[PDB]
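Just below is one structure, and these are the notes that go with it.
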Amino acid sequence: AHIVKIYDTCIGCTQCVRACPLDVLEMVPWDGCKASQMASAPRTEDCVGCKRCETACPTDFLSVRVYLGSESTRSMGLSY
Amino acid sequence: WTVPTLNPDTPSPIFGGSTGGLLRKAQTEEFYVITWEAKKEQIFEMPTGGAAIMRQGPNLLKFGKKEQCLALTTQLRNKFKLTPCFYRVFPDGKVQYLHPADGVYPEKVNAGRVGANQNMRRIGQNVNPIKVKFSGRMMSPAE
Amino acid sequence: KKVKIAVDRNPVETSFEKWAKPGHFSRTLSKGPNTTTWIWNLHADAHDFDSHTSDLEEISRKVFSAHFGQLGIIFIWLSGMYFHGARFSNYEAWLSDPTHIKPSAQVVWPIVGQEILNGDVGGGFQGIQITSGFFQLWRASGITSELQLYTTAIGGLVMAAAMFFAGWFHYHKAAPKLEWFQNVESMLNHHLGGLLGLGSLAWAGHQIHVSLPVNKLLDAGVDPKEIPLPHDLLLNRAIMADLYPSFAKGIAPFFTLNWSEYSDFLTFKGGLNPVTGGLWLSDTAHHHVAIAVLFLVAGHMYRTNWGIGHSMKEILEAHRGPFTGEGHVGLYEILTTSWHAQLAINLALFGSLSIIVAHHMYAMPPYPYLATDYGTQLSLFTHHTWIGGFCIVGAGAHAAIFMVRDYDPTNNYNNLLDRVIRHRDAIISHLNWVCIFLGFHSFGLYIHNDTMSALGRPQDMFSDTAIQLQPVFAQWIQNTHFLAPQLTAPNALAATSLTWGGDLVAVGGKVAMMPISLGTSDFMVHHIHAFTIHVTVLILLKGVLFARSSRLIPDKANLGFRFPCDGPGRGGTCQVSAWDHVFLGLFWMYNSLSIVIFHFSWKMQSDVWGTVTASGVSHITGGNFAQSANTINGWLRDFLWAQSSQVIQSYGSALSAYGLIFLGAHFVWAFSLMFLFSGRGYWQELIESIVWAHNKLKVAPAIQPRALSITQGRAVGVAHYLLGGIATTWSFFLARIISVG
Amino acid sequence: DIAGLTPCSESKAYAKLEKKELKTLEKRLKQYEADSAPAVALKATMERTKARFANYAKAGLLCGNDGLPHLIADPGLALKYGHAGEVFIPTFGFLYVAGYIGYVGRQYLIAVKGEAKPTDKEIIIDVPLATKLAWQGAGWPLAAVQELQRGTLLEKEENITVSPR
Amino acid sequence: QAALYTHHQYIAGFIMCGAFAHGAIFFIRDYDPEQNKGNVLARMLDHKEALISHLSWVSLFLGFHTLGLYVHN
Amino acid sequence: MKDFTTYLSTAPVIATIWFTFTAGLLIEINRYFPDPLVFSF
Amino acid sequence: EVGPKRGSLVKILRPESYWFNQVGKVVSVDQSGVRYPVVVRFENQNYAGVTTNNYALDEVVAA
Amino acid sequence: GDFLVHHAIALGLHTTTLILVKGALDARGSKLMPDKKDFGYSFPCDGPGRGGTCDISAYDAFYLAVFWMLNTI
Ligand code: CLA
Ligand code: CLA
Ligand code: CLA
Ligand code: CLA
Ligand code: CLA
Ligand code: CLA
Ligand SMILES: CC1=C(C/C=C(\C)CCC[C@H](C)CCC[C@H](C)CCCC(C)C)C(=O)c2ccccc2C1=O
Ligand code: SF4
Ligand code: SF4
Ligand code: SF4
């Protein structure tokens, strides 16, 4: 499983969730940096590590951060 | 909204057979099932390869990887404007619902889903790796 | 009526307003540059017309006028070669003595010591010995005067200006509609009747009336100054009826179908001209008459405006099998809707054709004194082989681009394309297995011979002596085409080539063409050829079939054709795109064709080319290919080290520039490895540490310095790799063969 | 006689090399006629060779055991024994031009910084401004040292550095 | 002599590359910026761009000019 | 022709013109002053 | 109100920012209790292609 | 010849140590990646984002320096 952490610089633009091809991220309301949305990563067991999320993050550098961790079948995109 | 139970009586799209389908991972570890209710018969694009014809009404489709199911999900949502929902099926018969885990799609708020893996600091306010040294496993300062 | 002219008047205004605004063709680059990557994207997307817009009509117009510009440039280049053969050549001296004088058409200015490059070629001339074979082509055309080259150059410049005027016209003044381009029936009918049918007919007319008499008199020892001019052979029928008495009969034998009377200038001789070492121009004239008839009847096949003919849609749609589903349906729409689907097929067949040309121009040398100019022959094989491989790689590229952009799954349901994409795993798996099988059983043979001869066990090698792998099928075909005039082609006086077997044709002491034997070494190298070809096919076809999706990345089509990677996820997804498969197929095309042209050079220098002074053919390398090329150390020693003696000792001589481009090409090739072995993220940080020094001195540019894209890094690396390797081989080949041949 | 080198005026391998090159060129010359283009070209090349060797031997160069001229990069050994125009004077002859190029580029950048779209004056050169600066930048050492003495040559630490500086 | 020289020189090159490699691993895994507050080792990281840019200049000049002289000859 | 002269002011055309001029200047220098190895004059 | 004016030039003091020690222009300052309220627009874009970013009141400074 | 090749040797040394020093100093952070210490010494990349981050680690700097070291020696 990779480590996806999301920081308080998230302005809540939903782009990281729309880019995620594995449904790892979701947008949670107001229980984060501020009100008006925030992101979260509850399903990191399905993260492959493609970093489309932080490719789409528009903040300075990346509010969403993928830290490549231990691999598995779900974290290596294996259909076998 | 409540968690939907997977209907096995749902038919499948008209596909002539490929080689990009299921492998021994389906029999051994897991596989995935995506469902959707269509309004017409439309030739869509399989993520495994080739084109299939969805049926008017409900459809069901097997996949060996979650990324395949979400690829078809975004294809059916963006090109056909449908609302699909997929699962995770285990070879012993256990079904685990996956995508709209709260009912609504994850880019939209739901007013009650809990924020996980949220570091409440700035990315430059992370500690140096000397402070997280000898924590057992090799650990990032983001923890 | 259906098939007709359909154009728009004055679609695009002719002004330099969009010349002053770079990046105008796209929505992203027209805003202006902020980083240097804009400067590269401006050039990478310049001719990517199908992303500037969506309407196929404007794309088609852009393509048409761009083709016109390419034709104008080709005409400029042709006129330049004719002009250099008119002003800066020893052509009129070479015609009198083509066996002694070296063809040269490039004079170097004496500025910084490069007057040493003006070699003593012959005919009281000093220049660079050309290897393009224009002198042989011109002699075969019947030129015999520099003035005719001069006026051909001026005609080429006129035609170039005409092509550029045509591009401007057919874009800005009167540009055709989409339904004009989509008349593929008419385009094929015309390109077969008039372009290739009437073109071959006209060239046959020239070959009847200008080439044949002029070259017949040139071969009879007549001086090119006292030969009748071609217009005198047109008007005065007495000269032609003296040279060919069937011209006394006029054109009546044609209209009376007493064609055998024409057997004086329309022959089926076969073999080579003993005095020039090339194909008989009467044979080529009859050839072009025949294929002109063939193409003119082939251009009356498709249905355009009168109900007779074929609809290509009807041929395609009615071709389907039980194994293949719906068959070729939707392919008419694919090819009348996608420019890239057309470009893929066209490039593939055009490059395979160029390699056909390379193989058929050395075994059947068409031009007088072409075979005995070993440099021209080697260069003409190598050049067209390389152009063919490049075109084939581009065919794979544009097939992938089709599959990414222009593919629509609604149009393609259980047709052949769908059925290929559905079992691409079987395709690529069997292709992988055969690539591995061939790699083992073709290269491990060379390794086995290296190990055996290094261990001192030459009786255990794979040779013509120890363990024979004889190419019996090719040997049988050689014997079948050598014995062809006796049984299976009774009206042929000889075989098509002397490479099948028989006697040699030697001209000027040098061997023009002689039988080519094949043994174990030839077996091994041919299987190496097939191996490398199959691996290149593996890469390019895997890029095509997996251009939309794979078991790794199912949404690769939305990612695009040209993207570096999806990420380090899934273990790492770099070079998953269909562009990077072309990037690797380029390397394997180079590795294939380098061996092809190496096989050519060594086999020719060992077993074909040479001199006959006494009783005996003395070849260049002495026939070592049979016994030396069983090993990699053989190709090292007796080819890459032995035949390199001419290029590294060329310093201080006329061929010194060849040694220079040897060393510089070795430089560029290795320079490519800075871009292929490395990655962007290092250079971006180096660049920003440099930008710090530029900021400190207030010289940081407004256009922010970025490292090259990942895709651009790979493209630069493959470009420098191919350039350096091919140019190293070019220098080595030419420096070797201009000296020893 | 700086590093054991013999002057090229009295070097024997130098003369042997001149004779060798002229012998090569006359070997090429003997196959041509009296007044033909190859003959005139080779005669001109022979004369260029003779003049080149004469001018190198006249300039006081030092030749090695191979007869080839060896340059003296050390100032002090070059200024003493008359070899300054080998590496030392062309050093400043280069540096003037190179700093001139760099200073014109710097001045152009600083000039276009103030405009509305500064990046478009870098892909599209403002040739009036560029030529004006290319002409008035011939005093680049004086203006450079005056920009240095005022402190306006170097940017302060408003430079974009990294997290660990 | 040849084997010994080439041997020890390649050994030296590999060892010297490993030296800087482990210096990097130090900067990552073992370096504490607060315990090295203001010392020479932090002063290196504070002017790292100057070091890298000047090393780049030396490399660039040497390559330009050595290759230029070699190609000229 | 303001736009045409803007085009000739672009980076590649100006570079072509300037390097053509520089190369021609160096070439004519090396013609009229052949083989300049040192600064003797 | 908090922060600088909505046209002021601002030097960024965030250490991990692309525009650290680099001048920017304020688009707006969100007057709520939001963390990182200052919206700064820059003439030069970062590696991602962005010219705007949200910064805090302690990460901004005049000129 | 000794002059020219000693300057080639200087080129190789300075460039090898340029790559190595750069990797060591930017081991902890760059403008393309200021959180590089949080990823360790040897990590593959930071994705195709931010223009491309291939061979951005310090490990990859050592890697690219081994080529220049082998050339130097
Ligand atoms: C980078 C290393 C390097 C160095 C130091 C040199 C140095 C030299 N080379 Mg070599 N060369 C190199 C690389 C190098 N080259 C490479 C890589 C190649 C392969 C392409 C060559 C190929 C080569 C050849 C083939 C030749 C040389 C020649 C020369 C000499 C040229 C002298 C000259 O042009 O006088 C120029 C003298 C000047 C004073 C001009 C200086 C520049 C400006 C104009 C001065 C400013 C004056 C004024 C203010 C301008 C007016 C302004 C204007 C706008 C009006 C010199 C020894 C030539 C020679 O004979 O060598 C001995 C020669 O024939 N080189
Ligand atoms: C396209 C190919 C081509 C062309 C152009 C020619 C051309 C010619 N051939 Mg050749 N020929 C060819 C292919 C060709 N041939 C082939 C393939 C063969 C093998 C079968 C031959 C075999 C052959 C033989 C055996 C002979 C010729 C001959 C001739 C000449 C007589 C033409 C003739 O009688 O036909 C009749 C053609 C016409 C009546 C058309 C004339 C059209 C004119 C130009 C119309 C223009 C007028 C204009 C409207 C108004 C005036 C403008 C202004 C003044 C006011 C002519 C030069 C003969 C000859 O002279 O030998 C040297 C001859 O004996 N040919
Ligand atoms: C009939 C031939 C033909 C045609 C019309 C096209 C047309 C096209 N190709 Mg295809 N292609 C071809 C042959 C062809 N190609 C071949 C032979 C190959 C194999 C090399 C490819 C490989 C290929 C790839 C891999 C890609 C294309 C792409 C494209 C599109 C844009 C090209 C562009 O903007 O480049 C503009 C021109 C350049 C950038 C110049 C390239 C610089 C070259 C490499 C320099 C070296 C050449 C020189 C002779 C060597 C001497 C150098 C000297 C100057 C020092 C366009 C539709 C692209 C596309 O559609 O993707 C969206 C793309 O990604 N092509
Ligand atoms: C010399 C360099 C080299 C070698 C040996 C290979 C070898 C191979 N490449 Mg690679 N490749 C290379 C350079 C090389 N490549 C470069 C520079 C590029 C450019 C980027 C590529 C790009 C590339 C691509 C894109 C592809 C390959 C493929 C292949 C395979 C096809 C041949 C095969 O399987 O035959 C069998 C193996 C050989 C011929 C290798 C030599 C082994 C010999 C016979 C001895 C065997 C030893 C024996 C087992 C004893 C063992 C001793 C014990 C002590 C261990 C093979 C693994 C293709 C592939 O994997 O698909 C099939 C493929 O698609 N390569
Ligand atoms: C006293 C010397 C010394 C010591 C104690 C260490 C110790 C260490 N190094 Mg350092 N290192 C050294 C020298 C040293 N190294 C040198 C000389 C270099 C430059 C070459 C490096 C470069 C280096 C890097 C770049 C990295 C380390 C890492 C490490 C750590 C783990 C090593 C590892 O992964 O093991 C397992 C290592 C291997 C299995 C080595 C791979 C196999 C090698 C390349 C040999 C292959 C040769 C082949 C078999 C020959 C066949 C011949 C046949 C064909 C005939 C460990 C702390 C790593 C670390 O700390 O991670 C953060 C790390 O990333 N080191
Ligand atoms: C022959 C191969 C080769 C060459 C020439 C270089 C050259 C260079 N590398 Mg190395 N490198 C290589 C292979 C090579 N590398 C390989 C295989 C790798 C492993 C991936 C690396 C890894 C590497 C790293 C990691 C680093 C370098 C760096 C450098 C630069 C060092 C500075 C220098 O010497 O400037 C002199 C430059 C040259 C000699 C090359 C330019 C050639 C001529 C002079 C340019 C002009 C030619 C001509 C006029 C233009 C024609 C073009 C057009 C008109 C057709 C330089 C560009 C360092 C760097 O960028 O720091 C500055 C650096 O950090 N390289
Ligand atoms: C060397 C290298 C670089 C660095 C190359 C730099 C960014 C660009 C090289 C030179 C540019 C083109 C500057 C040349 C000068 C400009 C064209 C402007 C002209 C100014 C005067 C010289 C006229 C990469 O960015 C890279 C990226 C991905 C894989 C491999 C590599 C790679 O090997
Ligand atoms: S790395 Fe890819 S799968 Fe993981 S969270 Fe980011 S976008 Fe989603
Ligand atoms: S893309 Fe970045 S800023 Fe937008 S919601 Fe995701 S993490 Fe927050
Ligand atoms: S190309 Fe670079 S960034 Fe992309 S996956 Fe490969 S290593 Fe990572």
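Heads up, chain H uses Swiss-Prot numbers, so what you see runs 516-588.
Each Cβ is built from the backbone N, Cα and C atoms, and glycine gets one as well.
According to Swiss-Prot, the protein carries these features:
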BINDING   H:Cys560, H:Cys569  [4Fe-4S] cluster binding site
MUTAGEN   H:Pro559 to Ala or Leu  Assembles functional PSI. Reaction center is somewhat unstable and interaction with PsaC is impaired. The L mutant is less stable than the A mutant
MUTAGEN   H:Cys560 to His  Loss of PSI assembly and function
MUTAGEN   H:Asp561 to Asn  Loss of PSI assembly and function
MUTAGEN   H:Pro563 to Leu  Assembles functional PSI. Reaction center is somewhat unstable and interaction with PsaC is impaired
MUTAGEN   H:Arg565 to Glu  Loss of PSI assembly and function
Under 8 Å by Cβ from H:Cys560 (mutagenesis position), same chain, sequence gap 6 or more:
H:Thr568, H:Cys569, H:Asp570, H:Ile571, H:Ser572
Chain-internal residues, separated by at least six, CB under 8 A from H:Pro559 (mutagenesis position):
H:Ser572
Could you tell me which of the mutagenesis positions H:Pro559, H:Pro563, H:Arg565 sit with their CB under 8 A from some CB of chain B, listed in sequence order (or 'none')?
none
Return the count of C-beta atoms lying within 10 angstroms of the C-beta of H:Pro563 (mutagenesis position), excluding that atom itself.
26
Sequence gap of 6 or more, Cβ distance under 8 Å: name the residues on the same chain that satisfy this around H:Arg565 (mutagenesis position), in order along the sequence.
H:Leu547, H:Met548
Counting only residues 6+ away in sequence within the same chain, which have a CB under 8 Å from the CB of H:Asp561 (mutagenesis position)?
H:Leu547, H:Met548, H:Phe554, H:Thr568, H:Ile571
Which number gives the other C-beta atoms within 10 angstroms of the C-beta of H:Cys569 ([4Fe-4S] cluster binding site), all protein chains shown included?
25
If we take H:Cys560, H:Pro563, H:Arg565 as the mutagenesis positions, which have a Cβ under 8 Å from chain G?
H:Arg565
Running a distance check here. Ligand 10 versus the recorded positions H:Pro559, H:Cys560, H:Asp561, H:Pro563, H:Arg565, H:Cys569: which have CB less than 6 Å from one of its atoms?
H:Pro559, H:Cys560, H:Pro563, H:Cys569
